[PDB]
Amino acid sequence: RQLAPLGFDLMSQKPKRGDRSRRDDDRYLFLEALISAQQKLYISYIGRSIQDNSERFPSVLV
Amino acid sequence: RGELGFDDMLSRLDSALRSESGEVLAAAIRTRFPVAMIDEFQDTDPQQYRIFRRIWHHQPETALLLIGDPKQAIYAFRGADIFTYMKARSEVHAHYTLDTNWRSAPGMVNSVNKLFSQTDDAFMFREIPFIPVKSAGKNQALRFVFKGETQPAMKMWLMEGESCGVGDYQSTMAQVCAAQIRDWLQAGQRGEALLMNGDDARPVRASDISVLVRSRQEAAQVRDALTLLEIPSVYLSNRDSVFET
Amino acid sequence: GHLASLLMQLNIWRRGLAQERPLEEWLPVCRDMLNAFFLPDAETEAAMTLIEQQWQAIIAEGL
Amino acid sequence: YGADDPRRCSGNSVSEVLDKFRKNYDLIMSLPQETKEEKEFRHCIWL
Amino acid sequence: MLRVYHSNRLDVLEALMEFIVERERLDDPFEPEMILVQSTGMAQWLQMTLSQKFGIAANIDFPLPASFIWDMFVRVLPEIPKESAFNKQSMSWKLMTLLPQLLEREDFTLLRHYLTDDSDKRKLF
Amino acid sequence: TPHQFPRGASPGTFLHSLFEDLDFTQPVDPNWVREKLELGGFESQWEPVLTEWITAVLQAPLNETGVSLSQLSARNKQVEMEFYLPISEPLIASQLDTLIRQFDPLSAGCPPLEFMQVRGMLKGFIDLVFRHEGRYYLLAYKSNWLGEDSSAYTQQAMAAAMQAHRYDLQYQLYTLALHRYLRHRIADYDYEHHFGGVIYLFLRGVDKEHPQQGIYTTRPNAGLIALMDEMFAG
Amino acid sequence: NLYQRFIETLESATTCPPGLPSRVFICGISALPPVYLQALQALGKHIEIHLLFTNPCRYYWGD
Amino acid sequence: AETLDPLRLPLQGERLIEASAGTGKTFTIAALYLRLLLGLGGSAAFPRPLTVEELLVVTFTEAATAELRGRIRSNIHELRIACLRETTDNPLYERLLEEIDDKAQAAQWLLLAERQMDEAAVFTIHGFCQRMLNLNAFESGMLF
Amino acid sequence: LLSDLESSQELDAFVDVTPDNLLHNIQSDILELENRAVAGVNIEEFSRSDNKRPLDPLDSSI
Ligand SMILES: Nc1ncnc2c1ncn2[C@@H]1O[C@H](COP(=O)(O)OP(=O)(O)NP(=O)(O)O)[C@@H](O)[C@H]1O
């Protein structure tokens, strides 16, 4: 999930270590989910739209 | 209400860029995106070109790549304009061109070249000159074999009679198209009709056959006659609502 | 007679809420509106209390 | 490196780790804090 | 001292916490245990596991790091309010008043162009 | 009057929230009661009276030790304690009701407990826990309108209400929870030595005229507590 | 403004200030601001703080 | 009008590329995207190498946008694999490899781009307008 | 940040993972900080597929 900065925030201009962002948070949640799984990991996603029979794509993480 | 719409989005961005503060806003967009590549540029509104010019016209260290084909400008009804495309074409000094067609068999390319070379200034615009294109070496082997006989790349089905009405034309052509698609499907189900790239081949499925129509009623007239032969078909531009069934 | 009694209220309040007011004048508005327009019940009392609590919190921060 | 040190509780199962910690709890607590240079040296040796 | 416990799995950490709680007992019975968690689900899991191990889990405070840090400010230093004057909710209504008073300034010129066309202080808010 | 005060879920929660943030070692403030009545939305007419009533609660004596709620300092009190109690083997109503009837007469008076098998955790919020003379106690607030007269708040009527709303099992589980918590925390813990009993405080029942009306005190049998602990453990 | 004063008070404190809890646990938190870490480091002298950090990698994998 | 060679096309100022149907207008977008990511072409190249988030691509329809994004992802992956193996079976990738000076750094940049491909700035005109309005509501004068 | 703390005494309590599954293989690769994927730079490395790890067909961890 993407939530861009306000645009006049000064932090995102010159970031330092420890600054939190939603992108890094979700990318690390995906790693936590993998590490915490003890027996089985199940991953699903929509491949083709039911309405138009188009082609969707999986996340860059998957 | 604090709402917004597509045309309202474009108009508001244009107004902002035209206002006094828009200059600053321009940098905000220009520093963000140094290089921008617009595709399908033949369909362009005056607002969109004013925006693109305001942002990327003469500032240094910022490129702009316009890619478009004026012969394909078909969205006039939607607000697009070919005249603004030609204005942009005049305002740009450099021009680049692609020579070879990589899409279709050498038969279709020659067919189109011959059909558009009949007259001079076929597109009746002096700024839209037509030139013949050459097929690529990869497609030289493409063929379509029907019942053991290679079919011509393009086939015009002429209706019979002197004066034909619009409704009679529509009904007769829908029926003829249905019959021909049924024959193609029957001959492909037995492995005869094959789309061949050299030695490789594959039968003609009901999916690879597409019927291009202009209007909705036209598509429905096609679909009814096509279902009369118990042939499955779907209309990709269908905007009907489920609740109307 | 009941419907015409509703609209009358809908009239009065639509004239009262037009004018801008300071924050301390906005305090009794929510309670008066709730008790005038609504007759609470066992289930709705929770929602009405939540409404009053959030309204009071907003105006309390403002004050 | 550091296997003899009571701090390290790395083991093959949860129970082994818990027992290795439980046996040397007092020894761990009593030990003085490691110097920052020692910690960096240990992490460098492990790599 | 500040001791850091590294573990690839959470159960080891939770069992270490269990053993440390059992080894060193709190003198006063009414003194609540302090455990910092940023999510309620983590606190729920910690409670359900500690109760399953010890027999009961109670008097375990679960404050957020910010709330805990402010609480420690309150206790170590004198003349500190219960709640900070500068918070996210109150700075809103303070800036709402301060902004019209500062539009005349040169530095806020851009802001003026933003706040020129507002009618019911929507942009301001 | 307190007896004619409005009742319900929200009035009860408001009455409890009053004591949740009330300081016992200080006299009641009129402005604070007025602000709380403004929050609840009740009539301001109650503000002069309710304040007095609150003091009647704080100064009312307790079990024969004679403890006043005002005598409890902030260090010897714990308000709204949340507890988690695991139940490993399935809890059968029949296998528990028999023991509760054996060791408690209130259960013997009532019909047998009826509920489906449950295995898992048990949650609960104890209203107040406080220690006096190195002896711990359990205090539970109840704002149920037993009757219109003070006679409905006597010992027999309070016991009847306890039996009707099945607060017996409630305070029994609370005692099991407190027992386990004290055994966990207090080094060298003993039930008889350190436990002081259970106190149900009926707010509206509290009257300065009669010391017994409003308060109820009961101590669960140690054998019942031990057998219940063993049952819930395995 | 309170951070530096809070750190300096405990840094120069000869004895443990009254009212602080015996020990603290920090469980389930994989991200903290550097200032909170400085405050907890200064506070660790008087009272013990146990950080439970779920670390996916065994070796040193940061920088 | 000149014949077009994607590697030799200079990327400075305004440039118009016009051609008939099925001539590979869309297909050239990927080659230009790779050139921009790696900063290739010498004199014809951009002054500095760029990142995924700094390249804007504008398409007509949403489906075309998704197609182009997926295809650019695939091309970045294949070119990175080629840079790692220093050999390839495609003529375009072969010419690119001939043009690349250092292949390890190129593979590193391509890896970063492949990881940031979720943030690829490939929009339509209306989506571009909406996104620029939201990201710059302060300058444009809109609501947040 | 944690490494940069001066007055910190840290002990490591890890639990080794046996690579008996695909999921356990991935978790062990993450835990041991080692790379298993084969790029195929060498022609000899690119031809043979033995460099990779065997995957059980019945395995359905991931
Ligand atoms: N250099 C190339 N080498 C190989 N195949 C190519 C090349 N350029 C284009 N193609 C193929 O040509 C076909 C159509 O190319 P495309 O990029 O759609 O041109 P186009 O200008 O977009 N046609 P259109 O969108 O109708 O104007 C696709 O199958 C491409 O894979």
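Keep in mind that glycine also has a Cβ here, set from the backbone N, Cα and C atoms.
According to DSSP, E:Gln38 (mutagenesis position) sits in a coil region rather than a helix or strand. Annotation for E:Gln38 (mutagenesis position): spatial neighbours E:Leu64, E:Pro65, criterion Cβ-Cβ under 8 Å with sequence separation of six or more. In Swiss-Prot, a published mutagenesis experiment is listed as E:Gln38 to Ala, annotated Acts at variant Chi sequences.
Per Swiss-Prot, mutagenesis E:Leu64 to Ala is noted as: Does not act at Chi. E:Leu64 (mutagenesis position) counts 13 other C-beta atoms within 10 Å of its own C-beta, drawing on all protein chains shown.
Other Cβ atoms within 10 Å of the Cβ of E:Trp70 (mutagenesis position) number 18 in total over all chains. Annotation of the mutagenesis experiment E:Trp70 to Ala in Swiss-Prot: Does not act at Chi.
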Mutagenesis positions among E:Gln38, E:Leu64, E:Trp70 whose Cβ lies under 8 Å from any chain D Cβ: none
Members of the mutagenesis positions set E:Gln38, E:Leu64, E:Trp70 whose C-beta sits under 8 angstroms from chain G: E:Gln38
